[PDB]
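Notes for the one structure printed next.
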Amino acid sequence: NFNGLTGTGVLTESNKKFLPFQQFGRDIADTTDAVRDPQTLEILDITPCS
Amino acid sequence: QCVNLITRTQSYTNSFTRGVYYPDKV
Ligand SMILES: *[C@@H]1O[C@H](CO)[C@@H](O[C@@H]2O[C@H](CO)[C@@H](O[C@@H]3O[C@H](CO)[C@@H](O)[C@H](O)[C@@H]3O)[C@H](O)[C@H]2NC(C)=O)[C@H](O)[C@H]1NC(C)=O
């Protein structure tokens, strides 16, 4: 539950730049694939559990 | 206290591709 955005998945540190005024990331299918940690500002990938 | 010391005029022009902003923080 990252600042209200809820979901299930496995986190993973990514190499993406997130335009620091942004918080969430989405793919083509509008699925949340990258969420920023609101406490340490790093970007984490969202992958569905196997 | 204020006084009317500006009274600026107005005109018209063509606004090209401008005024685009980020709709969300996605
Ligand atoms: C929210 O609060 C936390 C807790 O203080 C902030 O995390 C802190 O961030 C600073 C800046 O990066 C860290 O200082 C750095 O620490 C490393 C490792 O010790 C050191 O090598 C650097 O020179 C620098 O001093 C600090 O350690 C870190 N604290 C914790 C507990 O992780 C966080 O930045 C705050 N959120 C925002 C948006 O600022």
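What you see of chain A is 542-591, where the numbers are those given in Swiss-Prot.
Backbone N, Cα and C define each Cβ position, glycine as well.
If you check Swiss-Prot, you get these features:
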- A:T547 to K: In strain: Omicron/BA.1 (VARIANT)
- A:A570 to D: In strain: Alpha/B.1.1.7 (VARIANT)
Length of the line joining the Cα atoms of A:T547 (variant position) and A:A570 (variant position), in Å: 17
DSSP three-state assignment (helix, strand or coil) for A:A570 (variant position): coil
